[PDB]
Amino acid sequence: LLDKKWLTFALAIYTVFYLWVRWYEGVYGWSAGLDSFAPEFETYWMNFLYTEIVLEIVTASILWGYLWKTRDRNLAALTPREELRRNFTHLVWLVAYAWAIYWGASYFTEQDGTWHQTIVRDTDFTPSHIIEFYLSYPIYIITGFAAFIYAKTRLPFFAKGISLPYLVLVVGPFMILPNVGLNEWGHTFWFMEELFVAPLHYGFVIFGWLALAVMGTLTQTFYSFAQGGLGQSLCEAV
Amino acid sequence: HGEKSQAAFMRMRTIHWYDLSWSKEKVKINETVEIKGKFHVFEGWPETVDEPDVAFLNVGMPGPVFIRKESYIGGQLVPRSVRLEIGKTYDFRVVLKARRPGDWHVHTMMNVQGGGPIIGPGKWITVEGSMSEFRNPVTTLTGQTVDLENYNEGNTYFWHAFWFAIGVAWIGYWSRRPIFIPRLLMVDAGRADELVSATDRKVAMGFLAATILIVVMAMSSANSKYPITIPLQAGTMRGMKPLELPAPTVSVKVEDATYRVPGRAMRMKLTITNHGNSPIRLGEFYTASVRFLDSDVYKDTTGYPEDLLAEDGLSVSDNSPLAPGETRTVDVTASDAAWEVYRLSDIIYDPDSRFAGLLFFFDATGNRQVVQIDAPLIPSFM
Amino acid sequence: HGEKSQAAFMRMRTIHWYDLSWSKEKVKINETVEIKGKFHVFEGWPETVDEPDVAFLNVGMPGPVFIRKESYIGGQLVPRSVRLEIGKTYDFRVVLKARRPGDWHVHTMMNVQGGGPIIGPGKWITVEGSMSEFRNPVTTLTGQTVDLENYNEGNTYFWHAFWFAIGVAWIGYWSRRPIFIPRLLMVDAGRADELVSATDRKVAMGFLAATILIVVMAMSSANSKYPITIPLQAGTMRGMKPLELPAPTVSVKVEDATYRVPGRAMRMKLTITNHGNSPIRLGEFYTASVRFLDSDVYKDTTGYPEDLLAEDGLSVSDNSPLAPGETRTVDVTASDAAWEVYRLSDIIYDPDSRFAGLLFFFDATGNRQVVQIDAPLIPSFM
């Protein structure tokens, strides 16, 4: 009844997973992860890559696949009682997104930042690259989409047309593929050194600012709460 | 670590490191290890690399597993960037204090301005002990002696916490009240402005005045303690003293130089011609940190990294003494797994198939002549 | 004026001016005053200053209180920019004609390309007379001799007035009528186009044709008188003849060099070592236009600016003759109010605490050796 600790899943699922990761690199950062031309890299680190990409395509196909088919067809008439329960679960999806972004855009990002300072890169595939770009980012993008779709398929208001701020919020993440990938790409001609002030990194900054579309998304979410028959009891009682 | 993946010809024709030496192979926390040697900036410096107008003498390690206590190019201490001059040879000396227990592959590298860390040979050095043992003491011109490991740590923390707390305090004050869906709607139908009132705007300026106040108080309080302070010292050191080398007595001419496709060896046809007056033999070809020796002629004692030293890697078609006045053409082959391991073989992907090295010649009584060669290096597949 | 506020180390390590001389201290309108001297571009030129690839030999005064009749670096007249070469020493000669009565502090300065006017010492020179006396005659390759003070003045004026008047004439023609609030409203409700008609659009093209006409008439009329004309001559002069200096016979080594915080003096510990063959003594340290002398050893006669000459500013711990072959370490102190007045003391705010000067040594029969020193200069507060 109402909004459960199905939420506690959402918070701990990343926390545990990513804390296992931080341990995992923590021990193989040094050991295998230093010299990429050693065969212990092609097993502890490269295989890790292929594993995750595959797992991501799959879970993405399953996760989006699931929700799009369990899209509520008879949305036209379902109670305000559930138009709340659902609105709340949607908010859990957003907490999961925001948490997922934290890890990607703050944690593993500025971590890679430190890593560059301490070893000259042997590949575009350092440990922290395997984790920052090809694990961390796909995850928060998948979470992103999930939420979007949940809202579109589960709640009226959001079922009517496309939310521009919500589209920007989930597509910005996805556009950071080359944006953050041009980091090392762009910086190679004029200056190969990974200077974060270089124009090559400006795409990451622009796509990072698309996270501010969360403000427009939350405004629309709270308007979906008010349309669903809420915000009138205690609001008027105030 | 980090060479290998970088362009093989960049590595051949950028900086040549030789007469490298390391005072110890195993060292206790807080102990010193001293790296010495020489480096030559190659006359045919690559276009893609800004000339070293502003270069920096760095150290190639996994972070501060050692701290650099001192560094010297020529006689001079080099904490800044420095202007090195193409063609010239210099002697450097890095002095490292050990800080983190472990096995470190320490390199000596150049921070070569516009594009490139120019990484020298790396040698494995082992630190034994506890990081908790490490001290980094420094005495100021101000009287006090401090430990750089922890100096000013608590201060940093305080001021960040304090300000952080105040940030929280501010959002905290507003968040005693409900935050979103009521305040949103109030703004909507009808006016807001019931949302904020007196008991609010007094606190607003409370904060505002309190903040400016604490900043200025704090600042001129920080000025009261610590009244003697300088700006960050910076700026490229010019006038680096280069090494005065005697004109070499041997001259060599590189006619064709080839490498086998899937291979581990580079052949070159040299005309060595011995001016000056003592029968000379060829003892080493140094190329990209990789050193190839004729052990019939020369033997490393400096403990040069084992993966880069090819003990009898270098074979000369005729390495008998070359008499003074005499001049001969000889076929030379530098061969060793290191050629594939450090990817000099990856020259086949480079846009400029030209190599560059140092040859070392030795006379009868064992004093040496260094000539430098460079030439196009051509693949052979069939 | 304008040094003093500029970075103390820039001023120390950029251009050294010495053997300065000024032919007169007081001068009548239309009279000449000639500045001579030498300057060395410091080998350790600062990074923040584009090398003098394109520099200009200027004069430091309040406008054309003098006009520069001639300027010479090496033998050559230098009206353009010129390429000076780091490390080299040159002799210059500026020749000034007086134009405005008064007291002028004239400096000799370098226009040093990418960031910086490099201002030399300034000397006070007095002009007596009337500006109405000044002439600046010049004879053309065209026959005529003109006065640059007023040449082409009336012409300039005419053409500006004429065109200006026509601009007025045009607004004038339209402003016989009412300008705003009726014309605005007419456009508004209903159409405009009653506002402009025939008697108007004839004048419009009257003006338009008249203008093109007068321009082209005027131009090929200006081409008829003045048929011989060149383009602005411009472009950096290369190949500046530097001065051929004999290798110095003394060599010095700067071990530590310090200055007191609130102070007026810089100490340095030099190892002077006298190669060449006559007992030598130290007579001057020149630093940033400021000249410090041991008057037991040397006396300025050139009338060097009084605020920059420290008559016995320089004291050597032992300034007895240094015998040939002998070599000694000595403590030297350059001391004078000028150190605080010209703000060399403002080195404490600079990001590069390194100084640079010229030392001048004199043998028994009074012929001199110039060595240049530079080194880090370190503060002491306690």
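Chain B is numbered as in Swiss-Prot; the shown residues are, in order, 33-414.
Each residue, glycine too, has its Cβ placed from N, Cα and C.
Per Swiss-Prot, the feature Cu cation 1 binding site maps to B:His33, B:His139; the stated evidence is experimental evidence. Within its own chain, B:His139 (mutagenesis position) has B:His33, B:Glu35, B:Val91, B:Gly92, B:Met93, B:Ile151, B:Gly152, B:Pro153, B:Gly154, B:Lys155 as residues 6 or more apart in sequence whose C-beta sits under 8 angstroms from its own. Reduced to three states, the DSSP call for B:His139 (mutagenesis position) is strand.
Sequence annotations record features per position, and here Swiss-Prot assigns Cu cation 2 binding site to B:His48, B:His72. When Cβ atoms from all protein chains are considered, those within 10 Å of B:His48 (mutagenesis position) total 22, not counting its own.
Annotated Cu cation 3 binding site per Swiss-Prot: B:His137, B:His139, in sequence order, evidence recorded as experimental evidence.
DSSP assigns B:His48 (mutagenesis position) to a strand. Under mutagenesis, Swiss-Prot gives B:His48 to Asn with this note: Impairs activity of soluble pmoB construct.
Among the mutagenesis entries in Swiss-Prot is B:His137 to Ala, noted as: Abolishes activity of soluble pmoB construct; when associated with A-139.
For the mutagenesis experiment B:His139 to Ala, the note given by Swiss-Prot reads: Abolishes activity of soluble pmoB construct; when associated with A-137.
Counting only same-chain residues at least 6 apart in sequence, those with a Cβ under 8 Å from the Cβ of B:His137 (mutagenesis position) are B:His33, B:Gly92, B:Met93, B:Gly154, B:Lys155, B:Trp156.
In this structure the alpha carbons, written CA, of B:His72 (Cu cation 2 binding site) and B:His48 (mutagenesis position) are 5 Å apart. Of all Cβ atoms in the protein chains displayed, 20 besides its own lie within 10 Å of the Cβ of B:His72 (Cu cation 2 binding site).
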